[PDB]
Amino acid sequence: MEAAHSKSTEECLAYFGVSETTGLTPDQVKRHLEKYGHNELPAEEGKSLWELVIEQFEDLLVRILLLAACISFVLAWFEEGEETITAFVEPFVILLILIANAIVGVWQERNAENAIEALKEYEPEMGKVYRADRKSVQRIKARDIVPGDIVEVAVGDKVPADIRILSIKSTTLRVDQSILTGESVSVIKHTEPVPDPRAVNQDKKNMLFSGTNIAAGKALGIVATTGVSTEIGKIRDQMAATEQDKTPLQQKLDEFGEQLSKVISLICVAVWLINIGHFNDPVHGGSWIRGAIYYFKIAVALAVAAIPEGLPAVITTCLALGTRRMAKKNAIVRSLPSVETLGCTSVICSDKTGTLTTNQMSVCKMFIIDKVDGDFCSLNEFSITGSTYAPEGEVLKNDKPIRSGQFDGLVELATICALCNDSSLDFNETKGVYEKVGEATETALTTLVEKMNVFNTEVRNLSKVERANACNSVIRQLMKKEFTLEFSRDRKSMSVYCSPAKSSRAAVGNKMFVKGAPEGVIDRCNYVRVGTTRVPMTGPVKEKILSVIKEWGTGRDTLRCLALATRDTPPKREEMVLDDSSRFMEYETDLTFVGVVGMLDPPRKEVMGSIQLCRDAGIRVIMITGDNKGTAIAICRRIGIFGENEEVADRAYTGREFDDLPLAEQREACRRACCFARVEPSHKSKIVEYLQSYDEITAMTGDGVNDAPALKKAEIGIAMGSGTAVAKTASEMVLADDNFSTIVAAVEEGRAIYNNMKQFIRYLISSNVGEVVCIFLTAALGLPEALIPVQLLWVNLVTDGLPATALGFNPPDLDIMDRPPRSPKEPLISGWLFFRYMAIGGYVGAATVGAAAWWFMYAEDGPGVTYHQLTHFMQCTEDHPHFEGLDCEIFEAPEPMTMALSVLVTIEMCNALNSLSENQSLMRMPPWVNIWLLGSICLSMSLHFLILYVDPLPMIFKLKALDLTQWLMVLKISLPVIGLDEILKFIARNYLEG
Ligand SMILES: CCCCCCCC/C=C/CCCCCCCC(=O)OC[C@H](COP(=O)(O)OCC[N+](C)(C)C)OC(=O)CCCCCCC/C=C/CCCCCCCC
Ligand SMILES: Nc1ncnc2c1ncn2[C@@H]1O[C@H](COP(=O)(O)OP(=O)(O)CP(=O)(O)O)[C@@H](O)[C@H]1O
Ligand SMILES: [Ca+2]
Ligand SMILES: [Ca+2]
Ligand SMILES: [Ca+2]
Ligand SMILES: [K+]
C-alpha cells in the first residue's frame with residue numbers, strides 16, 4: 001500500500017523501488033505477496049442467509065392462506081361438538097402445503113446459485129504487467145498483482161487494482177467510473193498530481209480504480225493498492241443499492257393473481273350468502289351463530305382451495321431452474337429476466353468479428369507493387385503459412401519460400417506492421433501456446449513481422465519466450481515512436497509519428513505509418529510505393545489495388561483486409577492539434593500506398609447450425625459489422641444467412657448507403673436487410689432502435705467495445721466470454737463458453753418456461769372450477785351438504801400442492817421450436833383457453849356431485865335406493881312426505897362424502913395427466929415425460945389412502961370407502977375427463993384456422 005495518491009510520478013516509482021521500464025523483480029513480487037496478500041476480495045455473500053431465502057412467504061396468495069391458518073386456529077380455540085381433533089388439524093393442513101412448496105423453492109434457488117458461483121472460477125481474470133523476468137509485457141493472473149507492479153491497460157480492459165497513472169500512450173484516456181463514482185459518462189484522466197490527500201474520488205483525476213472499465217485510450221501505471229484496501233473494496237460489503245425486480249412475466253402473473261383473488265372473494269361471499277336459510281337448520285342445534293360460524297368456515301376452506309397458492313413458488317422454481325440450466329450450458333445469467341425475454345425474441349442482431357468468427361486472426365496473403373507503367377500495374381503477391389499466433393511460418397512467392405528482406409516493399413510493410421501497433425505477443429509456458437496481448441487484428445500483424453524477419457535477425461538460439469517479440473524489437477529500435485494517433489472509427493484508421501533513433505544512423509526525416517480499412521486509406525493516398533521509389537497515384541493503379549481486395553474478400557477464404565501506407569512528408573510536430581479527434585483524419589492525408597495484408601478469420605462451427613434453428617423458430621438474424629461490405633456478404637453466404645447464389649442487392653447496406661436513405665426507407669431497410677457493413681457504434685444502436693419501433697423483441701450479440709451501445713438498448717444483450725469487459729458490463733447474459741449455440745437453447749428455455757406456466761394455470765383453474773361448481777350445484781339443486789371445512793382443506797393439499805408444483809418440470813412441448821415467436825402483446829389467457837377451463841371444470845364439478853348421488857340411488861350396497869328423491873333435509877327430521885317408509889338419518893351418512901371427495905381428488909390427478917402439453921395428446925407425449933409429476937400423483941393418492949385405512953384417521957375425516965365397486969365407480973367416472981380434454985386437445989390441434 002502507498003497511503004497517498006497525491007505523490008508525483010517519481011515518488012511513486014521510488015516509494016516501491018521499481019523501474020518504469022522493467023517492473024518488479026521476481027524477488028520483490030515474492031516478498032510483496034507474503035506481505036500485502038493477493039489481489040482478492042472475499043466472495044461478497046452466498047445470498048442464502050438460510051433465512052432470507054426461506055422467507056418467501058411474501059406473495060399475496062401465500063399470506064392469504066397464512067390468515068386462514070390463524071382464524072382456523074382461533075376457531076379451534078372455541079370447541080364445538082368435540083371438533084378439537086378436527087379443528088386443530090384445519091390450520092396444519094393449510095400450513096403444510098405452504099411448507100411443501102417453500103422447501104422446493106428454496107431448494108432450486110440455492111441450487112441455482114451454486115451453479116452461478118461455480119462458473120465464476122471458470123476463466124480467471126488476468127492483467128497486463130511488466131516484470132523483470134521477461135523483456136516484453138506479460139500476462140499474469142489478476143489476483144497475483146501486488147502494489148509496486150507496473151500495470152498496462154487499454155480499451156475494453158477492466159482495471160485490476162487501484163493504479164497511479166504513470167504515462168498515457170494515447171492522445172486521450174477516458175474511463176468508465178459509473179460503478180464507483182456514479183459518473184454515468186466517461187471522464188478524462190491525466191498524470192499531473194492533485195495535492196489534497198482527502199479529495200474525493202471524482203477529484204482524483206489521475207488514477208484507475210479496480211472494477212472500472214477503460215472506455216478509450218491506452219495508459220501505463222503503477223499499482224497503488226490491491227485487495228480489500230482497494231477503493232472499490234471499501235464498498236464491497238458496506239455500501240450498495242442492490243437491484244432486484246420482477247420480470248415482465250412475473251409481473252404479469254401478479255396482476256393475474258390479485259384480480260383472481262378478488263373474484264374468489266366474491267364467490268366465497270356468494271357461497272356464505274346463498275346458505276343463509278341453512279343457518280337455523282338443526283345440524284348445529286339451529287343456533288343462528290353456531291350455524292353462521294360453520295358456513296363462515298367453508299368459505300375460508302373454499303378460498304384456500306380455489307386460490308392457486310403454489311403460483312409464487314412455481315415461478316421462482318422455473319426461473320431458478322432456467323438459470324441453473326444455462327449455467328450448465330456455460331452461460332452466466334447476469335439479469336434474471338433475460339432467460340424469459342430471450343424466449344419471445346424475434347430478431348437477433350449479431351456482431352461479425354469475434355462474435356460469429358473465432359477471432360483467430362492470422363495473415364495469409366499480402367501484396368506490394370511490382371511495376372507501374374502507364375495503365376499497367378504489376379503486383380508482387382505473397383502467401384504466408386501459419387494459422388496461429390506462433391512466429392512459425394514461411395513467406396512464399398510463386399509457391400516457394402523467399403527471404404522477405406529481398407523485396408524493399410516488404411521491409412516498409414513489416415516496419416508499418418511493427419510500429420503502428422499497440423498489441424504485442426506473450427508466450428504461455430503452461431499452455432505452451434502464444435497468446436494475443438491486445439487486439440487480435442494487431443497481434444495478427446505482430447506474428448507476421450516475426451515470420452517475415454526482414455532484417456535477418458538471429459532468432460534460432462532464442463527461447464520460446466524471447467522469440468515472440470524478436471523481429472519486432474529490432475524494428476522498434478530503428479525509429480522511435482514519438483506519439484500515437486489512436487484508433488477513432490470515424491476514419492477507420494490508426495497512425496503513429498516516428499523519428500529516426502540516433503539521428504545519425506538515419507537522417508531520412510520524420511515519417512507517419514498509417515494502417516486502416518482499405519477503402520478509406522486508399523482514398524487518402526496520392527502516391528504509390530514502387531520498390532524504393534514513389535509514383536503518383538492514378539486511376540488504373542487504384543482500380544487494380546481495389547479489385548484484388550474485392551477478390552480476396554469475396555473468395556472461398558473470405559479474407560479480412562487492411563491497407564498499409566506511409567506519409568513521406570509529415571507536418572512538423574508543433575503544427576499538429578492533438579486535441580480534436582475529428583482532425584486526425586486530415587493529418588492522415590497525402591499518403592503513399594505500401595501494401596495490403598489479407599487476414600484469415602474462420603467462422604465458428606456452431607453458427608451455421610444455430611441459424612438453421614432460428615429460421616425454423618421464426619427468428620431473423622442480422623449481421624452487423626464495421627468490416628468490408630464485400631467480406632460481410634461473403635461471410636453471410638458461408639454461415640447461411642444468404643444463399644450460395646442468392647441475389648442480395650436490396651438486403652445489404654453500408655454505413656453511408658444507410659445514411660443516404662430517408663428515415664422512412666431506413667426503417668424499411670432494417671426490416672428486410674440481413675447484413676450491415678462499414679457501420680459505426682452509432683449505426684449499431686440505431687439499427688436496434690429501428691427494430692424496436694416495429695415492436696420487435698430485439699437481441700444483440702457482441703464482444704468488443706465496438707457495440708456496447710447496441711447491447712444496452714437491445715431487449716437482451718449477450719456478450720462473448722473472450723470479449724472486452726466494456727461489453728460484459730452492458731450485457732444481460734455472458735457466454736463464457738464462446739458457444740453461439742447456447743443462445744438457441746436459451747430461446748428454447750425461454751419458450752418452455754412460458755409454456756409451463758400456461759399448464760400450471762390450466763390445471764389449477766380448470767380443476768378448482770369443479771371445486772366451486774361442486775359447492776354451488778348441491779345448494780342450488782337442494783341436495784345435502786357433500787363436503788366439509790376440513791374436507792376442502794384435504795382436497796387443497798393433495799390436488800393443489802406438489803402435483804401442481806411438479807408441472808414446472810414438464811419437458812419442452814414438441815413443436816415449441818417450430819412455432820413462430822410469442823408476441824408480448826398476447827393475453828395471458830385467450831378467449832378459447834377460458835372455454836376449456838370451463839369444459840373441464842364443468843365435468844369435474846358434475847362428476848363429484850353425481851358420485852354422492854349415485855350412492856344414494858344405485859348403490860344397492862349397505863344403504864339402498866332413493867330413485868327419484870327431492871331429498872328434503874327434513875324427511876328424516878320429521879315425516880312430511882307422508883312416507884310409510886321414512887329411512888331415518890340415512891342422509892348425512894359418511895360414505896357419500898367419502899365417495900364424492902375421492903372423485904374430486906382422482907379426477908384432478910387425471911386432469912394433471914393432461915397438463916403435460918397444451919394441445920399434444922397423450923399419444924405423442926405419454927404421462928412418463930414428467931417423472932416428478934407421476935411421483936407427486938402417487939404421493940397424493942397414497943397419502944389419501946392413509947386417511948381411509950389406518951384406523952384412527954377416518955374418524956378425523958369421515959369413514960372408509962368400500963372395497964371393489966366403489967373405487968371402480970370413482971375411477972370409471974373420473975377417467976372420462978382425460979378423454980374429454982383429449983378431444984379438446986384434438987379439436988384445437990386441427991382447428992387453428994381463423
Ligand atoms: C406407496 C404408494 C406411492 C406413495 C407416493 C409417495 C411419494 C413419496 C416420494 C415422493 C418423491 C417425489 C417428490 C416430487 C417433489 C415435487 C416437486 C419436484 O418435482 O421437485 C423435483 C426436483 C428435481 O431436482 P432437479 O430439478 O435438480 O433435477 C433436474 C433433473 N432433470 C433436469 C433431468 C429434470 O427436486 C426438488 O425440487 C428438491 C427435492 C426436495 C423434495 C421436496 C418435496 C418433499 C416434501 C416434503 C414435505 C411434505 C410433508 C409430508 C406431510 C406428511 C406428514 C409427515
Ligand atoms: N487496431 C486497428 N487499427 C487500425 N485499423 C483497424 C483496427 N482495427 C480495425 N481496423 C480497421 O478499421 C475499420 C474500423 O474498425 P471497426 O469498428 O470496423 O472494427 P471491426 O468491425 O473490424 C470488428 P467487428 O466486426 O466485431 O465490428 C475496420 O474495418 C478495420 O479494417
Ligand atoms: Ca388451492
Ligand atoms: Ca467484435
Ligand atoms: Ca384442487
Ligand atoms: K434494456
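Looking at the header, which is where the method is noted, we find X-ray crystallography, 3.5 Å.
Any Cβ shown, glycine's included, is placed from N, Cα and C.
In the three-state DSSP classification, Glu309 (mutagenesis position) falls within coil. In sequence order, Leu61, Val62, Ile64, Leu65, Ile97, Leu98, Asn101, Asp800 constitute the residues six or more apart from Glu309 (mutagenesis position) in its chain with CB-CB distances below 8 Å. Listed in Swiss-Prot is the mutagenesis experiment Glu309 to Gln, annotated as follows: No loss of calcium binding. Strongly decreased rate of phosphorylation of the active site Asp residue. Interferes with conformation changes that are essential for ATP-dependent Ca(2+)transport.
Annotation of the published mutagenesis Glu309 to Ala in Swiss-Prot: Interferes with conformation changes that are essential for ATP-dependent Ca(2+) transport; the original residue is retained in the structure shown.
Counted within 10 Å of its Cβ, the other Cβ atoms near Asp351 (active site, 4-aspartylphosphate intermediate) come to 27, all protein chains included. Taken residue by residue with DSSP, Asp351 (active site, 4-aspartylphosphate intermediate) is part of a strand. The feature active site, 4-aspartylphosphate intermediate is assigned by Swiss-Prot to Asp351.
Annotation source Swiss-Prot lists Mg(2+) binding site at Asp351, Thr353, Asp703, citing experimental evidence.
According to Swiss-Prot, the ATP binding site annotation covers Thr353, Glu442, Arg489, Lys515, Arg560, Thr625, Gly626, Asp627, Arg678, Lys684, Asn706. Long-range Cβ neighbours of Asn706 (ATP binding site) (same chain, at least 6 residues apart, Cβ-Cβ under 8 Å): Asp351, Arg489, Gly626, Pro681, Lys684.
Feature annotation from Swiss-Prot assigns Ca(2+) 2 binding site to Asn768, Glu771, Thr799, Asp800, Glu908. Following the DSSP three-state reduction, the secondary structure of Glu771 (Ca(2+) 2 binding site) is helix.
A 10 Å cutoff on Cβ-Cβ distances gives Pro789 (mutagenesis position) a total of 21 other Cβ atoms nearby, all chains included. For the mutagenesis experiment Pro789 to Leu, the note given by Swiss-Prot reads: Almost complete loss of Ca(2+) transport activity because of reduced Ca(2+) affinity.
Close to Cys876 (mutagenesis position) in the fold, though at least 6 residues off in sequence, lie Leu886, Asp887, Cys888, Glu889, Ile890, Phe891, each with a CB less than 8 Å from its CB. Here the residue is the original one, but Swiss-Prot notes a mutagenesis experiment at this spot, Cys876 to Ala: Loss of ATP-dependent Ca(2+)transport.
The Cβ neighbour count for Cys888 (mutagenesis position), using a 10 Å radius and every protein chain shown, is 9. Where Swiss-Prot documents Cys888 to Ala as a mutagenesis experiment, the accompanying text is: Loss of ATP-dependent Ca(2+)transport.
Per Cα geometry, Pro789 is the residue among the recorded positions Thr353, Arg678, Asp703, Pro789 nearest to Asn768 (Ca(2+) 2 binding site). Nearest to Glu771 (Ca(2+) 2 binding site) in space, judged by Cα atoms and limited to the recorded positions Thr353, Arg560, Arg678, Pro789, is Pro789. Among the recorded positions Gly626, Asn768, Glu771, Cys888, the residues whose Cβ lies under 6 Å from any atom of ligand 2 are, in sequence order, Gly626. Long-range C-beta contacts of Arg560 (ATP binding site), restricted to its own chain and to partners at least six residues apart, with a cutoff below 8 Å, comprise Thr353, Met361, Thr441, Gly553, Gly598, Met599, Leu600, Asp601, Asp627, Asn628, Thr631. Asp703 (Mg(2+) binding site) is 17 Å away from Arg678 (ATP binding site) when you measure Cα to Cα. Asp703 (Mg(2+) binding site) is 60 Å away from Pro789 (mutagenesis position) when you measure Cα to Cα. Listed binding-site residues: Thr353, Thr799. The one with the lowest count of other Cβ atoms within 10 Å of its Cβ is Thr353. Ligand 4 lies under 6 Å from the Cβ of the following recorded positions, listed in sequence order from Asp351, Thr353, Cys876, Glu908: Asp351, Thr353.
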